[PDB]
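Notes to accompany the following structure.
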Amino acid sequence: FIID
Amino acid sequence: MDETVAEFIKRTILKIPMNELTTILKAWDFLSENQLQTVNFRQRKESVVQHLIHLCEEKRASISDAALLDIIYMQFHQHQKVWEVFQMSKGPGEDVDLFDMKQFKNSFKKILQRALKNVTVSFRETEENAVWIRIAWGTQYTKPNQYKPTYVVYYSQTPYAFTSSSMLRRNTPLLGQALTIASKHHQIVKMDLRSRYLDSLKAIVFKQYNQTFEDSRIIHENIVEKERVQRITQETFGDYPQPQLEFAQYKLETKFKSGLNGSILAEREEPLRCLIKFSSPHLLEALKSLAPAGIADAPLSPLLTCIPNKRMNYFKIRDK
Amino acid sequence: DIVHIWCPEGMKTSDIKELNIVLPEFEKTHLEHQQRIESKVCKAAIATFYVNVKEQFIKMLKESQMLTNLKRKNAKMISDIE
Amino acid sequence: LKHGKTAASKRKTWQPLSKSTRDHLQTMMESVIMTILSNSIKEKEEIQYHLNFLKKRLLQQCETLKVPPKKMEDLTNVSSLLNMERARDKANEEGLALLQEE
Amino acid sequence: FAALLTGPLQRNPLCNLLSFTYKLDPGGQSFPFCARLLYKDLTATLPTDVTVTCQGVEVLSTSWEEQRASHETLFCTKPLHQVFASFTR
């Protein structure tokens, strides 16, 4: 769960 | 006296109700108080349109005086328009900035009279030095867009701004860089966060409003479960007052993988595109009641708890 | 159905106005009035009416094409300003 | 000037001629009656009678002729309607002078 | 000390640049003095850049040049609440  | 700017004077009388009609005209402070008690406010509303148009004729109001009334009407009624946020960046090699209000009001006026020939610029200074800016967009020929204005909120020292959504999207790089040059910055970044309450969007960003502190016959067998599902919500959310956000669009391009099914999308390499919107008021204290209800897991996901922290609601999620 | 419409050269189908049908109707009823009059000084005034008014029909169509010329100039320049 | 020869399908959406076209044609008929009577010497009565019979006939044939319903400019104010795009085309020349020189 | 100043005031919340116009009576004539206080060090209280101008007349003797030299020394080495109490002295 990373936000780009 | 022009007729088309006198239509906007009688429009804002029709757009205010009679209970807060004395609140707007005392803060407008252009008419004297003996003429406010002369006009009977207890009569028919179309007589209030006829009596106030004689007061605007004999005192010789202008296009800046009628746009001064539009700011005070949108200050007490902040619910009709949304507010997107702009993020300005401080350049390298800078330690202190030089700001002046007389240097701000002429540099923002000359940057809009040069680009377009019909731009109506009106200013109003409020409490703790916040400038409130109306822009009426005219293109090349007509007197500008009086029915659909555009508002810029700027607090005279912050690099953060609260700008409303205009219906003319082609002038939105023109409005952003004009605030960048006059406030001595070098980069404008449109940050993706929007709501309909301006008082809640200044609480979630500026973070000065969020924290204000200085029988054995009904016995449960779930001792390990009952205070486990509420201890995560007290160390993250708590019973403290929270700002209001009512919208969050979640653009998912994630995949499907689970240990229960072994033949459901076991050969798919293509992404499953999705978009998940939330349309409910006061969402930050609405999701905290699902965990003592038992319909949600006590390890709550961090995408719903980083919303006052990471300072946006538009998220893009990647998962295998 | 061989009734005529007189237009200047360079026009299209969607540019046909209302004055280009009345002008062949102006000359069709012009010859039907001349045949009932035997006076030579009365037919010369209608021949004076045939020259100067048709000159104003050329003048009202040359002004009308310049109204459409600067309207298309205002539509072409607005792509150049933008 | 080229030919006509209309279709049989065009005669279904036709309209009569507008009022502001006929009011300018009534105005220039009264200007050209005063042009001939200032230029005539004798027999001013019956030459006027053949022109009032002609303008009765020419306004009758405009009521019977059917025109297409496409929009046109007003012919009555044709000296003043011509000048008002010249004030706007000059406004785009100085509007270019606020743009090209900057 | 708002009764000694004339005209409106323009204040920023960081107070890095100040502007106020006041009047004094050194010899019986009202002298409108416009002082602009710009700050060069953000971690300090005392001013660094002091520019004091006059809005009214300036064709006079050597009294106002000695006064403008007196305001520029008493704004750098004296704080602003103590120099307003010296103006009533």
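Note that chain B is numbered according to Swiss-Prot, with residues 1-214, 234-339 shown in order.
According to its header, the structure was obtained by electron microscopy, 4.6 Å.
Backbone N, Cα and C define each Cβ position, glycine as well.
Reduced to three states, the DSSP call for B:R11 (mutagenesis position) is helix. Other Cβ atoms within 10 Å of the Cβ of B:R11 (mutagenesis position), summed over all protein chains shown, number 14. For the mutagenesis of B:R11 to A, Swiss-Prot gives this note: Decreases the binding to centromeres. The structure shown keeps the original residue.
Listed in Swiss-Prot as a mutagenesis experiment, B:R196 to A is described as follows: Decreases the binding to centromeres. Around the Cβ of B:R196 (mutagenesis position), the number of neighbouring Cβ atoms within 10 Å comes to 17.
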